[PDB]
Amino acid sequence: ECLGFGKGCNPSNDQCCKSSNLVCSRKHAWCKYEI
């Protein structure tokens, strides 16, 4: 029930897959990978 890495999402309401530590970015409005 989440978006994969690189999937376009919202920075304020990020809903990426937390299992792989994925967060939404505000510059490209997609799922970015931290580290």
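Quick note: numbers on chain A are straight from Swiss-Prot, i.e. 50-84, in order.
Heads up, the Cβ atoms here are built off N, Cα and C, so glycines get one too.
Copied from Swiss-Prot, the annotated features are:
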- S61 to A: No important change in activity (MUTAGEN)
- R75 to A: No important change in activity (MUTAGEN)
- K76 to A: Important reduction in activity, without change of toxin conformation (MUTAGEN)
Inset, instruction - Across all the protein chains here, work out how many other Cβ atoms are within 10 Å of the Cβ of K76 (mutagenesis position). - result: 7
Legend entry - For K76 (mutagenesis position): DSSP state (helix, strand, coil): coil
Inset, instruction - Please name the residue among the mutagenesis positions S61, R75 whose C-beta has the most neighbouring C-beta atoms within 10 angstroms. - result: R75
